[PDB]
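Trainee: This is the structure, below, for whatever I ask next.
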Amino acid sequence: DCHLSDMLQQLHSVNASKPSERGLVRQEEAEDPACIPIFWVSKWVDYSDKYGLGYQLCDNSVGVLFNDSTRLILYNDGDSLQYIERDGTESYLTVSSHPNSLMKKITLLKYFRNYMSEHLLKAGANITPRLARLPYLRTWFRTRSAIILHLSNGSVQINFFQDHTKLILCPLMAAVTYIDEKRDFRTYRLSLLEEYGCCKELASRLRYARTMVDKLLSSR
């Protein structure tokens, strides 16, 4: 994929600049407001053992990547749907049209939504949000330390288990959004982090992110 290789040059470049090793870190100068992601995953559910991965995007919409490789999205109007077949074909339905062939998949997805509503906290419920198309989870994996979520607008998001820190990388804006342990949000242009450096926390997570993209390319 083009975007994934684009993101690999961006991440390496920023890492080979050793931004945590500057004389004085001027991280704050690296911030670009024009680079704030339009979409990120706020909540997610790993029912992969029987059904697949359900997630919530920041706009309150939800989606599932089923085990049969199919995909379904529910918009924030709570009725409008998008179904994407295994072989990539998209289509638009309402829930209330009652398609018999999708009721199971509707119900499944509805469970997911209901569940993240009562049982999970919204990651980045604060972030100031910065017109674009609504993406689906292209693919995902988890390791021992994080879960990686690869969206179809090019974006890759990473959520570390240890301490709740998260990354939203966009290869189009060539920008990274870091979410620290206090749920504070900041967006950076990767090349300005090269120039003005950054703290040891963000640098070490960007060093990790690059390995995860090496994992995505290897499995794509």
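Going by Swiss-Prot, the residues shown for chain A are 371-500, 505-594, listed in order.
Placement of Cβ uses the backbone N, Cα and C atoms for every residue, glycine included.
Pulled these from Swiss-Prot:
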type    : residues      : note
DOMAIN  : 410-488       : domain 'POLO box 1'
DOMAIN  : 510-592       : domain 'POLO box 2'
MUTAGEN : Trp414 to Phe : Abolishes interaction with CDC25C and reduces centrosomal localization
MUTAGEN : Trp414 to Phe : No effect on centrosomal localization, nor on S-phase progression; when asscociated with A-427. Loss of centrosomal localization and of S-phase progression; when associated with A- 415 and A-427
MUTAGEN : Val415 to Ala : Loss of centrosomal localization and of S-phase progression; when associated with A- 414 and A-427
MUTAGEN : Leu427 to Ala : No effect on centrosomal localization, nor on S-phase progression; when associated with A-414. Loss of centrosomal localization and of S-phase progression; when associated with A- 414 and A-415
MUTAGEN : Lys492 to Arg : Severe mitotic defects leading to prometaphase delay. Increased localization at kinetochores leading to increased levels of phosphorylated BUBR1
MUTAGEN : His538 to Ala : In pincer mutant; loss of centrosomal location and decreased interaction with phosphorylated CDC25C and BUB1; when associated with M-540
MUTAGEN : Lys540 to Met : In pincer mutant; loss of centrosomal location and decreased interaction with phosphorylated CDC25C and BUB1; when associated with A-538
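Tell me about the surroundings of these features in the structure.
Mentor: Cβ neighbours of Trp414 (mutagenesis position) (same chain, under 8 Å, six or more residues apart in sequence): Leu423, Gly424, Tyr425, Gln426, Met486, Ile521, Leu523, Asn533.
A strand conformation is recorded for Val415 (mutagenesis position) in the three-state DSSP classification.
The Cβ of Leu427 (mutagenesis position) lies under 8 Å from the Cβ of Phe409, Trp410, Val411, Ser412, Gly433, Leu508, each on the same chain and at least six residues away in sequence. According to DSSP, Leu427 (mutagenesis position) sits within a strand segment.
Shown in sequence order, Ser412, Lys413, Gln426 are the residues of the chain, 6+ apart in sequence, with a C-beta less than 8 angstroms from the C-beta of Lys492 (mutagenesis position). DSSP classifies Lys492 (mutagenesis position) as coil under the three-state reduction.
Counted within 10 Å of its Cβ, the other Cβ atoms near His538 (mutagenesis position) come to 14, all protein chains included.
The Cβ of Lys540 (mutagenesis position) has 24 neighbouring Cβ atoms from other residues within 10 Å, across all protein chains displayed.
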Trainee: Give me the non-local Cβ neighbours of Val415 (mutagenesis position): same chain, 6+ apart in sequence, Cβ-Cβ under 8 Å, ordered along the sequence.
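Mentor: Listed in sequence order, they are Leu423, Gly424, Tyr425, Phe482, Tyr485, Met486, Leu490.
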Trainee: DSSP helix, strand and coil counts for the domain 'POLO box 2' (510-592)?
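Mentor: Reading the DSSP string over the domain 'POLO box 2' (510-592) gives 26 helix, 32 strand, 25 coil.
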Trainee: Where the model skips 4 residues between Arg500 and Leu505, what's the CA-CA distance in Å to the nearest whole number, could you check?
Mentor: 10
